[PDB]
Each structure stands twice: as C-alpha cells, then as structure tokens.
Amino acid sequence: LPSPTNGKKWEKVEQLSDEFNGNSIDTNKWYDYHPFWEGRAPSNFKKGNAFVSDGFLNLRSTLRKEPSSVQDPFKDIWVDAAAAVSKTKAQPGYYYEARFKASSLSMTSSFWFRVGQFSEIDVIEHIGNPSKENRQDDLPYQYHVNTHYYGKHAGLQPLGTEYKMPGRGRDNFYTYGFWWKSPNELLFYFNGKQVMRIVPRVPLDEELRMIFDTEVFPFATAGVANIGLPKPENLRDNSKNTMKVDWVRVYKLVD
Ligand SMILES: [Ca+2]
Ligand SMILES: [Cl-]
C-alpha cells in the first residue's frame, strides 16, 4: 500500500474486499449482475456469467447466439457479458486494488466505479484482444485510466491518461491500484508503483459503486476506442473468454 498519510493507519474495508476463494460469490458484498444497467448492446450482462470459483471472480463472456442470427450484430443482443457490482459504496479517501488477468476477447476487462449522480472513475478498461487488427500492437499493453462527468456535469469531457505495461493484460495477473486520495486527486498504481495521476475536472466527492465488468463496444464511445466486435470462436473458448480477478482489497485510513 502507499504510505499512509500523517500518522493514520490503513484498515481493510471488509465489505469491499474479497479473496474470491469461496465456492460461490458472496451475495452480501456483490451483485453478480448490474442491477441498474443491462449492459452495452450488442452485449447484455447475464446472471451468473460473473461467478466465483477456483480462487477467482470469473467474469466470463459467452455467445448468446451467432451474430449471423441477428439483424444487426452492432446492435441486436448476441453476447452474454458479465458484471459484478458492489453492495457497499466506494468512498473518497479509500485505496482500492485488484489483481486480475484480462480475457482474450475483443471486449473490455474492466475495474471501475459508477452508479453515481454525476461521476465515473475508470481504473482500467483493458482490451485483451481487439479484433481490429491494427490495435493489437498497443491496446493489449495499455493501462488506461479515466474519469467521466454526467447529470449536473453533463458536457464536461472525460479526463484520463494511460501507461504502457511490460506484458499484455491477457497474459498476466497484474495488480491495478487506485488511491481516491482527495476529491481533487486520483493516484493510480501498477504492481505497487505510482504511474499515473488525474486531477478531476470537478471534485469527485460523491459515493459510487465498485464494478468489474465486460462489454462489447460496437464503435468508439464512453472513452473506449474502436476495438472491433468479438469473435464467436473466442467466446466459445473458456480458455480465452474469461477475465479472472484473484482478489480485490480496499483500505481506508483511520485516525
Ligand atoms: Ca483468490
Ligand atoms: Cl474476440
């Protein structure tokens, strides 16, 4: 963990931390779907595609139906995505870290915060294996952070940055850290080293929910590039279709 500030101690926030080592998801801590959003067409989150087993929260994306069986593969739903959403709220001041290996799909493998009135904080929205071939050289190595603004702050542009990792997200368990240090200062960490900083456009002083999810992007939107639609062949392969979170750990400072 970062050095705690000014004589304070880090204490684990138990309700937001999980080693994911049980036989099934802890329903006290997590929805195994997104209770307020069906997901990003042509994907929709499916209950239980986020499941705990084998030491992981597994966020699996599967084929609902062939893309050739729907009228428009960019819109009609054909991918069953995965989401887990926290039941306890994420707060300013906490440190958050998740150790995960991305899927090998042309979909996100994401760790982020939303379910707010005006703000979103993205720790990482990793594109494990873009089907847009000319992005295969860069996106698999990218750790991209972001902030979004909506509601009373609609119209502000996102504000984020990125870090080039030494290996692909789909090939490695890496530990992505985020200190919500102030409403006006976000610090991001890669394997315990500070690598990025964002000063949000307005103070991020509302509570949010923590999210792990997977999404198809039918085109560039929501701060994510044009990545291409996923391939059925990969969606059918359980060795390629699953983002695996070994653990998430959250801490707060106590006086
Ligand atoms: Ca684990
Ligand atoms: Cl794919």
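Numbers in chain A track Swiss-Prot; the residues on display, in order, are 20-274.
If you check the header, you will see the structure was determined by X-ray crystallography, 1.1 Å.
Note that Cβ sites are derived from N, Cα and C of the backbone, with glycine treated the same way.
Feature annotations, reproduced from Swiss-Prot:
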ACT_SITE  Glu139  active site, nucleophile
ACT_SITE  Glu144  active site, proton donor
BINDING   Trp56, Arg59, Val134, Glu139, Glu144, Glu234  substrate binding site
MUTAGEN   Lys120 to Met  Abolishes beta-porphyranase activity; when associated with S-139 and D-148
MUTAGEN   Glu139 to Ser  Abolishes beta-porphyranase activity; when associated with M-120 and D-148
MUTAGEN   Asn148 to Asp  Abolishes beta-porphyranase activity; when associated with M-120 and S-139
List nothing but the largest Cα to Cα distance in Å, as a whole number, among the residues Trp56, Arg59, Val134, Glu139, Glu144, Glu234 that the record says bind substrate.
17
Out of the recorded positions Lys120, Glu144, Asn148, give me the one sitting nearest to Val134 (substrate binding site) by CA distance.
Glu144
Quick check: of the recorded positions listed here (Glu139, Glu144, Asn148), which one has the Cα closest to that of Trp56 (substrate binding site)?
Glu139
If you count Cβ atoms within 10 Å of the Cβ of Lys120 (mutagenesis position), leaving out that atom itself, what do you get?
21
Candidates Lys120, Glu139, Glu144, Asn148 (recorded positions) - the one closest to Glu234 (substrate binding site) by CA:
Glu144
Looking at the recorded positions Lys120, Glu139, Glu144, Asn148, whose Cα is closest in space to that of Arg59 (substrate binding site)?
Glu144
Might you list, by sequence position, any residue in that chain lying six or more from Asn148 (mutagenesis position) with a Cβ less than 8 Å away from its Cβ?
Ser122, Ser123, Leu124, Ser125, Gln155, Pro159, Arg189, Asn253, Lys259
